[PDB]
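What follows is a single structure, written as C-alpha cells, with notes after it.
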Amino acid sequence: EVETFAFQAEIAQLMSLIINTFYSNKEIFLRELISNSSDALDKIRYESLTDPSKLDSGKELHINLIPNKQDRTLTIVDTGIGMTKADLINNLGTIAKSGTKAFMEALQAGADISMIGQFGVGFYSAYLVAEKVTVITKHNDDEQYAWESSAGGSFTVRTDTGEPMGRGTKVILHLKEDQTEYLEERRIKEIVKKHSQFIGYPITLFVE
Ligand SMILES: CN1CCc2c3c(n(-c4ccc(C(N)=O)cc4)c2C1)CC(C)(C)CC3=O
C-alpha cells in the first residue's frame, strides 16, 4: 500500500520558493546531498564503536554517484545509518520546520539560496534540479522504504519491493528537462572537486 501525506505548511512554502525563485547557481544541490550522506556515514561509524554488530548490514562506508541518461536520473547512494519510517514521516520534517523558518527569514534579510545547508534543510535543494525526488532507505532498526515527492504539497511513503540495500540511503533525482548537464561526467567531477573535495569517505563517480 502507498500512504500519502501533506507536508508541514512551512516545508511546502520552502519547496515552492526553491522551485519558483530565479537562481542560476543550482550546482550546490550536489554538495548538500553529499553532506547529508557524509553526516549519515559519521553516525553509523560512531554507533559501531560501542555496538560493532551495527555493521552486520555492511562494513563499507562510502558514497556512489550514478548518472543514467536513459532514465534522466542522478542517484546519490550512501551506506550511512539510513532512516526509519518515523524519520521519513515525522522526525526529520519536525527538525526541518525550525530551519525552514530561519532560512526563509535570512533570505528576506539578504542571504542567498546557497546558504540553505546552514539551516539544516539542504536536502530540499534537490528541487533546484529535480522535478521528482525518490528516496530509498534502510535503517538497521526498520524495513526498506521508498519516500517520494514531486512537490505540490504532498509526499508518499511505501515499503520498498526492489533490490535489498543492506543499509543506507539512495536519493534518486528525476531531473528537469533543462538540467541534464548534471548527468555529464566532467560536470559532476568539477562540482565534487569545487564543493566536496574534503569529504572523509570515498566518493565514486560511476560512468555510463
Ligand atoms: C538535516 N536534514 C533535516 C531534513 C531532512 C529531510 C531528509 N533528510 C535526509 C536526507 C538524506 C539523508 C541520508 N543520506 O542519510 C539523511 C537525512 C534531512 C536531513 C530526507 C527526507 C525525505 C526525510 C525529507 C527531509 O525533510
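Numbering of chain A is taken from Swiss-Prot, so the residues present carry the numbers 16-223, in order.
Method of determination (from the header): X-ray crystallography, 1.8 Å.
Cβ coordinates come from backbone N, Cα and C, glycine included.
Residues within less than 8 Å, Cβ to Cβ, of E47 (mutagenesis position) and separated from it by at least 6 positions along the same chain comprise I131, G132, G137, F138, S140, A141. Here the residue is the original one, while Swiss-Prot reports the published mutagenesis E47 to A with the comment Strong ATP-binding. Strong interaction with HSF1, HIF1A, ERBB2, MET, KEAP1 and RHOBTB2. No effect on interaction with TSC1.
Under the heading of mutagenesis, Swiss-Prot lists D93 to A and annotates it as follows: Impaired ATP-binding. Strong interaction with HIF1A, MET, KEAP1 and RHOBTB2. Loss of interaction with HSF1 and ERBB2. Los of interaction with TSC1. In three-state terms derived from DSSP, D93 (mutagenesis position) belongs to an extended strand segment. Under 8 Å, Cβ to Cβ, and six or more positions away along its own chain, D93 (mutagenesis position) finds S52, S53, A55, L56, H77, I78, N79, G183, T184, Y216.
Within the same chain, residues at least six positions away from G97 (mutagenesis position) with a Cβ under 8 Å of its Cβ are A55, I59, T152, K153, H154, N155, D157, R182, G183, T184. Swiss-Prot documents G97 to D as a published mutagenesis change and attaches the note Abolishes ATPase activity.
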